[PDB]
Amino acid sequence: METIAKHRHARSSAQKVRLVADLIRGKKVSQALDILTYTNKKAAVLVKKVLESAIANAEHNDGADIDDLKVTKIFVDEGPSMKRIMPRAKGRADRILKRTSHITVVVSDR
Amino acid sequence: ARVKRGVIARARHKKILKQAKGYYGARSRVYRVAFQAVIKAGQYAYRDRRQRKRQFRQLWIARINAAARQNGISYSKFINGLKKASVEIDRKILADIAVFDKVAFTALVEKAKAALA
Amino acid sequence: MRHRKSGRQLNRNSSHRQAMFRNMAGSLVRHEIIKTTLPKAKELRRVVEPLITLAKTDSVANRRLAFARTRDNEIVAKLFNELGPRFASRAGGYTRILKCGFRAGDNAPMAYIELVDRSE
Amino acid sequence: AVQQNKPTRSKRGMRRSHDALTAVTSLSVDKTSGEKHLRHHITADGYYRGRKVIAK
RNA sequence: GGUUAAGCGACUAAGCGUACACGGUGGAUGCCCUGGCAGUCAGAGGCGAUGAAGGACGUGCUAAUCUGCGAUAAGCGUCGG
RNA sequence: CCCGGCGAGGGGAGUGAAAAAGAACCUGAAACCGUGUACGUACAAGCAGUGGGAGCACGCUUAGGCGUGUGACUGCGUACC
RNA sequence: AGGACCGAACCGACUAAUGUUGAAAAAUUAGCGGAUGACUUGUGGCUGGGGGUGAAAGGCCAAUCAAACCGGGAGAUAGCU
RNA sequence: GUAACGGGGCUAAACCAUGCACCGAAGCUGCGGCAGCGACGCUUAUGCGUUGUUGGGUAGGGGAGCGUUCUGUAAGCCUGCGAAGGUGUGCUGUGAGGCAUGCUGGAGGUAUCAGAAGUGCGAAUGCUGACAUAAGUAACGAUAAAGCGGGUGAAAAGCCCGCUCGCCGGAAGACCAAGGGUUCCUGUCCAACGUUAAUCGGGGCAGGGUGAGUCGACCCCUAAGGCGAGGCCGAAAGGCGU
């Protein structure tokens, strides 16, 4: 059972969301839920929404009994970057990379 | 007639990368840097194809010296005795015999001593 | 080095800090409860509690000083009228701080500071 | 005030190794409401040490 | 079998390196083009004060662009296909 | 239909030869970023490779090595135009 | 009356500090000189490149001036890298 | 920083004479494999029962070859029981390369011999697009300053209202002139922007809003100056001017 769930084009950066993902990597659904709820990060809620989507998918589109479910594979990946021009001193122009990341959560009973 | 060289360039780059596969860092990822490794690797292989003979000769000489000194004779004296006895055996087989069968090496040493004296 | 010194700065000058403490104490004693960051409540205890300590007693000069502090006629009227007798039997610890998590805007330690009252 | 050569991903990962957070691992269950909350913090509903503290 | 001593000695990976499988940014290679470049065969080489080229503003049931048109305004009349 | 914030996106259902053909849409590689697997690494110094090289993890006929990954240690070894 | 005196707006930048991938491609704080006259300013024009203007420094002529910018000779030439 | 045997260290492991042994190179020898040069016994557009020798190489000169686009071969052949590209593997040739296949792909490719190159990239402080590095670091753009309460909202320090604290007030207030062109108001949303969030905005969509005989422009006259019927001058252009 895969029961995959992802949130593409997320505003949060992959480098900053991998830190939150590692905390819940390989932990039980309830433990991950509470850790994300009480984590002091925007990425915490960003990935808690994905975890809720995944568990709802498991409940409805797949087998019930979410109690014996574990987050087996979770990984954060970068997404398309938007180019923005920010004026600087001496007339110099630099480019600001509005980075977006793809987050995928896979939950399986075994 | 415009000719696109992308396929040929990619083929050559893949050949170089597969030759350089297994290296550390960018040496196995960047073609521009991996190309230096394969040339240096080839030079090292060319040097080692000659260095291996002399290194194995060194190791065999060390083993024969050890065995001869254990038996009670020096390597130079043992070789001189073999030459005087007209024995064409080489260091590789001598070292194999010394490592595996002690009685054979004892026979070699005693015959060499008899020839010398 | 700050060896044994007391008094937070709160990234504010003396005038701004004293005005902030005055306003916060006035609001706290007016509403019997407020929400503020934990350091703010910790530093506001040392300001609010002496207000109640002073209000314990009643006199013309005491009223004038209680007005000079907190600069609010309505607040001083509430003091000496309801804040006095309701704590005449309590010696210290007139305020209670309950941590309530972190603010969403900037993730600052939030805590509710209130009097030990409201048992209606 | 500038790098002579580009550092490698190995050194980058070694530096970032210490940037990982640590889970609270201190979820406390209320005696009365039986709700999870941060230690020495009031619950979301407003219950702390069994008795209510927020009245809202 | 136990007490003591000496010697030897794996099992750890916060992270990192190699090879494999799976992912992502990325538009390179492959194929197609009503799109361009150069010629041959022929016409013509001008448009215009009975108001030229090029434009502004309007023109549909439709808020906007393209295209055609001008208050007769995505158009009107005669004769043919 | 469900999660989600009457969003975005995703998961189910259906269309479709194909949906890792879903409009950020033909074929979809590289630099770059992660996950899991096997190995090595926290007393060991330098173009990070080559020759030797024990051990470990995967399949084979035979029961010994052979095919691949890793590779402690060791002699040599100061990138390219 | 003063090409007067001290001193606001206004004009300019003499000193110090910060700012040199700055708030700014010469800026900000305090001091600083003029502030009724050779003062300044709003508007509208005139003087166009070996030429204009210049209380004259080789200064300014649209952030570029010991000869501006734009297009052409022009893919000037380079015994040089 | 010992630093004038390489170090350890050596009273012979220091120096002179002699001898016998060994290590010691890609040097020679033994074997196998490849290519050029001259000969003779023979094959005669080529093998050699052969023989001797050569094979380090920059600039440079000579010869022989591999790869791709297209054209004739070619309306022939492979190809939807799978072409080209992509991606790993096993063989094969002194080599540029060649062959077959695991998976993606989806409809083009092309044997042998010839003909032409826009025919082979690793650099030129090279050009175009993307991604790392520094680095999750500086910074988040005058040191006039926010707090509490209620409301909406999923989320409130910044969105709406009330009380406090602070700043300009010859302005940090109100009108205009020049300059912008709907940014002005309402409803509606957080796709993108605000150097963070935002329910908010000078952001996205829709709608509404600009009323002049007395305001200004328009219009009469005109200064500096422009154009200029005729006219003067100048190769033309054109310059002056009534």
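Cβ atoms are placed via backbone N, Cα and C, with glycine included.
Positions annotated as L-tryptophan binding site by Swiss-Prot: A:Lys90. With a 10 A radius on its CB, A:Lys90 (L-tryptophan binding site) counts 4 other CB atoms from all the protein chains.
Taking all protein chains in view, 6 other C-beta atoms sit within 10 angstroms of the C-beta of A:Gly91 (mutagenesis position). A mutagenesis experiment is reported in Swiss-Prot for this position, A:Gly91 to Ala, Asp or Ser, and the note states: Abolishes translation elongation arrest of SecM.
Sequence-distant contacts of A:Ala93 (mutagenesis position), defined as residues of its own chain at least six apart whose C-beta falls under 8 angstroms from its C-beta, comprise A:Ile85, A:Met86, A:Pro87. Quoted from Swiss-Prot, the note attached to the mutagenesis of A:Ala93 to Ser, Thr or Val states: Abolishes translation elongation arrest of SecM.
Within 10 Å of the C-beta of A:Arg8 (variant position) there are 12 other C-beta atoms, taking all protein chains into account. Recorded in Swiss-Prot as a natural variant, A:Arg8 to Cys carries the remark: In strain: SK1048; decreases translational rate, tRNA binding and subunit association at 44 degrees Celsius; does not alter 23S rRNA or uL4 interactions; not erythromycin resistant.
DSSP assigns A:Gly91 (mutagenesis position) to a helix in the three-state reduction. When the Cα atoms are compared, A:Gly91 (mutagenesis position) and A:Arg8 (variant position) turn out to be 36 Å apart.
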